[PDB]
Amino acid sequence: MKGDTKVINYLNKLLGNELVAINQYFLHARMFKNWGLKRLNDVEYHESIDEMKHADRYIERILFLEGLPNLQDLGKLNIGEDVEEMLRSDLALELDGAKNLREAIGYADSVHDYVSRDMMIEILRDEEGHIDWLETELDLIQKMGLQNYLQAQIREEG
Amino acid sequence: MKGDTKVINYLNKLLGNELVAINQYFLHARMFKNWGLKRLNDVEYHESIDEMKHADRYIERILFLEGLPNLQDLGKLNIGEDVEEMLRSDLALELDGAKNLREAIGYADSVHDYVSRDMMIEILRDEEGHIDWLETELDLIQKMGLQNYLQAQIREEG
Amino acid sequence: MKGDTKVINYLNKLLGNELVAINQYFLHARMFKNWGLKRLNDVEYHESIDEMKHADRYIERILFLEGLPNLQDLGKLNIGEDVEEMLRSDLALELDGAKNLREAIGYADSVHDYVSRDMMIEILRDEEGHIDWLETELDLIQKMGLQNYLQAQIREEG
Amino acid sequence: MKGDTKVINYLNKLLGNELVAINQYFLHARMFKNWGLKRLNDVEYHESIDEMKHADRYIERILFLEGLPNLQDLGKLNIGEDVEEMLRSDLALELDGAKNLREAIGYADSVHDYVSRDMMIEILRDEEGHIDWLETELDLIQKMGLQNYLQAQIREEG
Amino acid sequence: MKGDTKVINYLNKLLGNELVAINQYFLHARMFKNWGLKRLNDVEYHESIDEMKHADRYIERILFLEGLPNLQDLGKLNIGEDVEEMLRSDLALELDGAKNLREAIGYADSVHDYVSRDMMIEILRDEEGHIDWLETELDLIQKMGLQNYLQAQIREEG
Amino acid sequence: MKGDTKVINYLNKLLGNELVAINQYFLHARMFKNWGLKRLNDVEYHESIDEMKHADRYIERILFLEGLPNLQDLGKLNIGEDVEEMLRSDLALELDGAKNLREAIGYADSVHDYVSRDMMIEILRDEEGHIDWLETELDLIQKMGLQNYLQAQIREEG
Amino acid sequence: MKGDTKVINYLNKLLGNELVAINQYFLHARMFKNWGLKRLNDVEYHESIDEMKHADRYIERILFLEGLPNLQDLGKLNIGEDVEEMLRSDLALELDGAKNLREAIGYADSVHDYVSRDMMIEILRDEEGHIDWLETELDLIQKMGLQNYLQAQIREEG
Ligand code: HEM
Ligand code: HEM
Ligand code: HEM
Ligand code: HEM
């Protein structure tokens, strides 16, 4: 079904966001794993899988709408060298994507692409979830201190 | 453990190869899926997962060897517009990566990084497997003709 | 038990036939497999196993009859380069072996080696079965055409 | 994938070795069985199956590398007339094949056919295993004497 | 159904053979058992049961063909006083019966009693099996010596 | 099979390394256990078992190659009096053994003892694993502080 | 709990005995295994595990008593080149350790270290068991002769 061009541009832009997130989350995950921070590896890995699911949904939708999914261009990764810096970087990234999602959703509504909108709102709900988790972790680091926070990541949560 | 610098460069280059393959295979997969070529979607999807496993192994190894995995730079994707063109493009990609793998393996041996070598030989064996599958599909297309080949992709293989 | 010498010669000759068939069927099988003709690989492989069972029975019988099984001499393989040619070659081979079997059976009867005869008649019945299958495949190729025939070999039969 | 020609020659030569071993082990097996040496029949039979697995791997690899597997030429079998002679003959055969394998492995490495190499190293490890078993049996025959050794072969090992 | 008279004579003669074998095998069995040669008792007992099955088949066939089964006349038993002598005696007996069977089979064919023939060929195959076993035991006795052979009969084979 | 003498010397030297590691890991384990550091006892104990498996493989291989395994000479243990010191000492030991392994592997390749090489590469991969674990623990001690690190060892990991 | 110094010296001396036994039994085991003496490998291996258990108990007890377990010094191994010699050597070793154990037990009683005593008496009971087994094997070798004894080791005991 031939979709609205600008919706497809938005879908590719959102896809672009998820594909930086996929990589940034995966590197973070295995960095944590290397450091023995088993629990942060588990969560961030699962967030990488999450963003993959999102990318998949965009790709399928762009294809359905008869556009060309763009997996060639990759935005700036910001990796960071310590836990806080890396968590903070994932948070900034989620925040910029939420912003883009809010914009795309409003526009999809105005051209009547209600199913693209509906798919985007579910994705935003997952992002808003990641935002919740990242914010909480960052606050825990301040409240309990860095040493205690690290000790609490050594064992995976059952 | 501080690894050999040039081994790490090779590992990042190989990682680079897998990360273009991951995307190219995934897009191909969902293109096939959109076209209703269910079987080609199943196989190519499973090859995308495969290349992810490889990327993961490189990332973990670079990290262990104390280098910086590079997920920022992404090489040229070549997507193609029909089945043959797309299969042929995946084949050219596997062929270039096999070449890089052969080179890296020889060098790892000469600096005594036998475990990096061992990991790379297993990966090359998986690639060589994908090469086998792609070559066979491309020959089937010529032997049975394009129409018959497409009909044979409509149902997933149990 | 000391057997009739000429029966043993026949047994070795028949053994010789099975041992060329074993190899020819196995190579054909893996050629088909390489080409992705999964179904022809399954059947021809199972025919290779079949001829092995036959060879085993000859070997045991020659030994029981106190002769020397001959596994040293190997007759002409005729491999062929395409499906028809290869199928036709297996058929010619079965036909020559059936001829030898008919001759050996008649002779075993006339020297009263009824158990060798009985074993040979069961083998001939298996060969006659392979002959049936090969003839049918070759006719299917003409009736449905080569392209359709090949497409029909891509998936293994459950 | 077009392989190195000389690698293919080596693969065919190794294949040639396995195919003499297949037959020599099988005849030995059924000779032992006829003599009631149940245990030697069980082991040697299982070694025949082993060499078949090896031949299969060569055949598939030659085919993948786009060469012509050679099952037509069969090297000298040396059967022998008693246990020691026959065991010793299998040992000489394994020793010559190990020699060929060592040469092929070194050459595969130097043309970068690392997966052929990897396959060959696993095969050599199985051969080295057969060598171990044969050497041990031959020493047992001297240590316990031939009569005791034979009595020990009458019952199959659970 | 009124059978050929001479076929019935042959059937009774063969029956006569089995009925001496039944007794000779049973006595041998329980002699071995008494001597503690548990394994030879197991096998020879099972051969006695075997010959009973054969007698049964003759009896039923003679009756079907409307003749009178003869269980009154019993040929010469040759018991023997030691293992070798007794094994050798069972072997001579099987050899004479195989001779009779060969003759009967040829004659049944020439009067078209194909089912009597078919029954006789299966019996001959069982006899040929007993012949194999006896020959092997007698050769084992020479190869491993009498003392070792006896020790090997003390425990039953699982 | 008569092996290369210098390969056997290397195998004995590597065996020597594993046998110091076996003892050093076991003492460390039970020291941790005594101190109530349950988790460090579990891991180090499992590393002692690991090094035993390695010693076993060397011993068997030396024996196969017809050399004399040397379990008489035992290198310097360095025990240490606190967690860091003891972990650091295990790390120095793994590092020296990895060095020896790298040398032995290269030499085995040059005399064509590919199966010894293959066994050594698997062992090196296990060592490289222990190196990873030790390095991570030592870094955790600095990152979370000694008191927090110790508290984290009190309970065994499920 | 601060133990008696001389008890700790005894514990270390006994530990020293077990650690030579561990190695001597393990080498013997794998020597038997190499020779195909499967049964002697099974038993001696299990005795090596046994002596490890003993070493473990000493190590834990020395640590509890606040002494320093000594795994650095290793007494004279006496390996031997044939079965008898090797069995005899394990027996001499058990005999010397039993002597040391008797001495240590008496002394532990006189300084009131009743739990060390109790642990040592259980160990002595296990040693006395090994002594029983070794003595019996050595006598069996004389009673049945070396050839028969070896044949009896070829199969593992269920
Ligand atoms: C390039 C860096 C990437 C890495 C390192 C990576 C890694 C992984 C790994 C390790 C898995 C687990 C394999 C499994 O399913 O068992 C996985 C799953 C998956 N990946 Fe990726 N991935 C990457 C990018 C992508 C991309 C670009 C896509 C396409 C949008 C994608 C799609 C998927 C999907 C659909 C799954 C299955 C999720 C599930 O059901 O568990 N991945 N990935
Ligand atoms: C010419 C003398 C040979 C004899 C007497 C022989 C005999 C046998 C027998 C009795 C079996 C057991 C059947 C079964 O799988 O249940 C077997 C299995 C097999 N044979 Fe052969 N064989 C011979 C040569 C070969 C050759 C040349 C090849 C090809 C390389 C081959 C390939 C195989 C394979 C792949 C199996 C299946 C193994 C398994 O999964 O158990 N054989 N053979
Ligand atoms: C005269 C000496 C014989 C002796 C000492 C003997 C002994 C035995 C014994 C101990 C059994 C096992 C009983 C069972 O089935 O549980 C048996 C079975 C049997 N016997 Fe006899 N037998 C003799 C002759 C015969 C004869 C002349 C016939 C008739 C042809 C015969 C027919 C059978 C049959 C049909 C069985 C059953 C086999 C089975 O299913 O296990 N026996 N015999
Ligand atoms: C001398 C100090 C040693 C100590 C204190 C020690 C301790 C232990 C203990 C407690 C076990 C567990 C028993 C079990 O398997 O359930 C074990 C297992 C084992 N040990 Fe040792 N050991 C020592 C040296 C050695 C040596 C030198 C070898 C020979 C290379 C060896 C070979 C083995 C093997 C093969 C196992 C079985 C592993 C398994 O399957 O769990 N050990 N050791």
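Each position is counted from 1, following the chain as shown.
Technique stated in the header: X-ray crystallography, 2.7 Å.
A Cβ is built for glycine as well, from the same backbone N, Cα and C atoms used for every other residue.
Under the heading Fe cation 1 binding site, Swiss-Prot lists G:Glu18, G:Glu51, G:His54, G:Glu127, citing experimental evidence as support. For G:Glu127 (mutagenesis position), the Cβ neighbour count at a 10 Å cut-off comes to 21, with all displayed protein chains included.
If you look up Swiss-Prot, you'll see G:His46, G:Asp50 marked as Fe cation 3 binding site, on the strength of experimental evidence. For G:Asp50 (mutagenesis position), the same-chain residues that are 6 or more apart in sequence and have a Cβ closer than 8 Å to its Cβ are G:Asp126, G:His130.
Under the heading Fe cation 2 binding site, Swiss-Prot lists G:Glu51, G:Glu94, G:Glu127, G:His130, citing experimental evidence as support. Counting only residues at least six positions away in the same chain, the Cβ atoms of G:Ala21, G:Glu127, G:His130, G:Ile131, G:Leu134 sit under 8 Å from the Cβ of G:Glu94 (Fe cation 2 binding site).
Feature annotation from Swiss-Prot assigns heme b binding site to G:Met52; the stated evidence is experimental evidence. Within the same chain, the residues at least 6 positions away from G:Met52 (heme b binding site) whose Cβ sits under 8 Å from its Cβ are G:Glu18, G:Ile22, listed in sequence order.
Classification of G:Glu18 (mutagenesis position) by DSSP places it within a helix. Among the mutagenesis experiments that Swiss-Prot reports, G:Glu18 to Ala is described with the note: Highly decreased Fe(2+) oxidation activity. Is also severely restricted in its ability to lay down an iron core.
The Cβ of G:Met31 (mutagenesis position) lies under 8 Å from the Cβ of G:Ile79, G:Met86, each of these being in the same chain and 6 or more residues away along the sequence. Among the mutagenesis experiments that Swiss-Prot reports, G:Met31 to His or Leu is described with the note: No loss of heme binding.
The annotation that Swiss-Prot gives for the mutagenesis experiment G:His46 to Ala reads: Fe(2+)-binding and single turnover oxidation at the ferroxidase center occur normally but iron mineralization within the cavity is significantly impaired. Around G:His46 (mutagenesis position), no same-chain residue six or more apart in sequence has its CB under 8 Å from its CB.
For the mutagenesis experiment G:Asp50 to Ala, the note given by Swiss-Prot reads: Fe(2+)-binding and single turnover oxidation at the ferroxidase center occur normally but iron mineralization within the cavity is significantly impaired.
Secondary structure from DSSP puts G:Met86 (mutagenesis position) in a helix. Taking all protein chains in view, 21 other C-beta atoms sit within 10 angstroms of the C-beta of G:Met86 (mutagenesis position). One entry in Swiss-Prot concerns the mutagenesis experiment G:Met86 to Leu. Its note says: No loss of heme binding.
Quoted from Swiss-Prot, the note attached to the mutagenesis of G:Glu127 to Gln states: Decreased Fe(2+) oxidation activity. Is also affected in its ability to lay down an iron core. A helical conformation is recorded for G:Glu127 (mutagenesis position) in the three-state DSSP classification.
What Swiss-Prot says about the mutagenesis result for G:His130 to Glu is this: Decreased Fe(2+) oxidation activity. Is also severely restricted in its ability to lay down an iron core.
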Output field, Fe cation 2 shell: CB within 8 Å of site CB centroid, site G:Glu51, G:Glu94, G:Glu127, G:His130 dropped:
G:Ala21, G:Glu47, G:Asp50, G:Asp90, G:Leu93, G:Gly97, G:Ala98, G:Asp126, G:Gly129, G:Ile131
If you take the centroid of the Cβ atoms of G:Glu18, G:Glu51, G:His54, G:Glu127, the listed Fe cation 1 site, which other residues of that chain have their Cβ within 8 Å of it?
G:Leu14, G:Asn17, G:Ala21, G:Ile22, G:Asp50, G:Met52, G:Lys53, G:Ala55, G:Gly97, G:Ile123, G:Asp126
Determine the recorded positions, out of G:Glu18, G:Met52, G:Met86, G:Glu94, lying near ligand 4 in the sense that the CB is under 6 Å from one of its atoms, and give them in sequence order.
G:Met52
Long-range Cβ list for G:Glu51 (Fe cation 1 binding site), cut-off under 8 Å, min separation 6+ in sequence, same chain only, gives G:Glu18, G:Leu19, G:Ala21, G:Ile22, G:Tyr25
Three states by DSSP: which one describes G:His46 (mutagenesis position)?
helix
Excluding near sequence neighbours, so keeping only residues 6 or more apart in the same chain, what lies with its CB under 8 A of G:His54 (Fe cation 1 binding site)?
G:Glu18, G:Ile123, G:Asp126
